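Notes to accompany the following structure.
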Amino acid sequence: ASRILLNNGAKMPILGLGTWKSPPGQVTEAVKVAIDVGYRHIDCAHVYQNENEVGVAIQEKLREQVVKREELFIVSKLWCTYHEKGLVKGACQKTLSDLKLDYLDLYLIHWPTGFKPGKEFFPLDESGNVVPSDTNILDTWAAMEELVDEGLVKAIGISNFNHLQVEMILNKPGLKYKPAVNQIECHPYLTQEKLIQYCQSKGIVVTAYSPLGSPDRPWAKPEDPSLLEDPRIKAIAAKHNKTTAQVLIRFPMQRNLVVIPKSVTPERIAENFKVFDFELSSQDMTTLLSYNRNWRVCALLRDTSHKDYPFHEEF
Ligand SMILES: NC(=O)c1ccc[n+]([C@@H]2O[C@H](COP(=O)([O-])OP(=O)(O)OC[C@H]3O[C@@H](n4cnc5c(N)ncnc54)[C@H](OP(=O)(O)O)[C@@H]3O)[C@@H](O)[C@H]2O)c1
Ligand SMILES: NC(=O)[C@@H]1C[C@]2(NC(=O)NC2=O)c2cc(F)ccc2O1
């Protein structure tokens, strides 16, 4: 089945296109190709600095009647410098304008960490530390709930929240809407069994980011593990007559996760979508899970001092 049921009653395509690092002069065509080939979920963010260009593609394909808006599932995130109650609505509307939408299917708090508002996405003090905001994530969550009540977003969620932070929202006094999704890093080197189990036990759908290991991450090093070239994973792919990437995408799908591989390459975009025609065995799945090494691509290493930094806790 191509979609999963959220706790807001809407359905979310379990496969989406990521857009972090997608160059602004390539991402319009990437999203047009993705929708042409059958993608119905696009994962976006203001901090990616390319929403206008993603939006151009979405609008053209609506205009062309390639797809209807009801059939698309568009996701964006609230960046850390906009956690203040007075800035949330504005941030959302700028993203909407850029994406040329009148609503988001899903809007996520991008990180539990709030930063000082301003032009800079990573505001620094004179000694190099990121400057935090005094806003806490419970007041940020209430502002996200307002967005629902104003019709700007159909669902709200969180990203990069650890289990104690998910729990804090779940136990927020006067909680109005629970989070629908927690978007976290997840791949065979970071399998996240504990956090996923917790979120799913709570009815919260987990989206797996960097499922291919983010080989274009800016800080990659030639000696890092490589999922795509791990011969153990190659072997499993070979056996199923699929590519390694296809295996890496099918893997979270069979854990009842949503997954959002990024590509701006038309051939790979199509490749990545042909994952609905084969099944990994239970054994394949346990084998993939065994490769966990708690290897994190996205650890926000410029702000490990934040009170709300999520990755000091085990999960
Ligand atoms: N919530 C957050 O904090 C957060 C954090 C990280 C990522 N994300 C989201 O998750 C998405 C996915 O993560 P990611 O961008 O870090 O990386 P990823 O999706 O794990 O990997 C993308 C890299 O893989 C390459 N690639 C894609 N398909 C391939 C295939 N079939 N064969 C070989 N190489 C392939 C891409 O190349 P080309 O593009 O050159 O084809 C690109 O270099 C992001 O784009 C973003 O939407 C969210
Ligand atoms: N260092 C990190 O872990 C995050 C990763 C991350 N990528 C992503 O998709 N979400 C993120 O927040 C990102 C994206 C940016 F545009 C800029 C910084 C950046 O930092």
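Chain A is numbered as in Swiss-Prot; the shown residues are, in order, 2-316.
Going by what the header records, the deposited coordinates were determined by X-ray crystallography, 1.6 Å.
Cβ atoms are placed via backbone N, Cα and C, with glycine included.
Taken verbatim from Swiss-Prot:
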| type | residues | note |
| --- | --- | --- |
| BINDING | 10-19, 211-273 | NADP(+) binding site |
| MUTAGEN | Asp44 to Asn | Reduced glyceraldehyde oxidoreductase activity |
| MUTAGEN | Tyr49 to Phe | Complete loss of glyceraldehyde oxidoreductase activity |
| ACT_SITE | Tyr49 | active site, proton donor |
| MUTAGEN | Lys78 to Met | Reduced glyceraldehyde oxidoreductase activity |
| MUTAGEN | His111 to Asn | Reduced glyceraldehyde oxidoreductase activity |
| BINDING | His111 | substrate binding site |
10 Å Cβ neighbour count around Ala271 (NADP(+) binding site)?
16
Out of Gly10, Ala221, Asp231, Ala271, which binding-site residues lie by ligand 1, with a C-beta less than 6 Å from some atom of it?
none
Do any of the recorded positions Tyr49, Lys78, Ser211, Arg251 touch ligand 2, in the sense that the CB is under 6 Å from one of its atoms?
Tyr49
Would you count the other CB atoms within 10 A of the CB of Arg251 (NADP(+) binding site), including those on all shown protein chains?
26
By a 10 A CB contact count over all chains shown, which of the mutagenesis positions listed here is most packed: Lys78, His111?
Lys78
Return the member of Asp44, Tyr49, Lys78, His111 nearest to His241 (NADP(+) binding site) in space, with distance defined Cα to Cα and candidates limited to these mutagenesis positions.
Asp44
What three-state class does DSSP give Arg251 (NADP(+) binding site)?
helix
What is the interatomic distance between the Cα atoms of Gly10 (NADP(+) binding site) and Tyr49 (mutagenesis position), given in whole Å?
29
Entry from the recorded positions list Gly10, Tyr49, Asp231 having the most other CB atoms no farther than 10 A:
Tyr49
In whole Å, note down how far the CA of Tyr49 (mutagenesis position) lies from the CA of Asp231 (NADP(+) binding site).
29
When DSSP states are folded down to helix, strand and coil, where does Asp231 (NADP(+) binding site) land?
coil
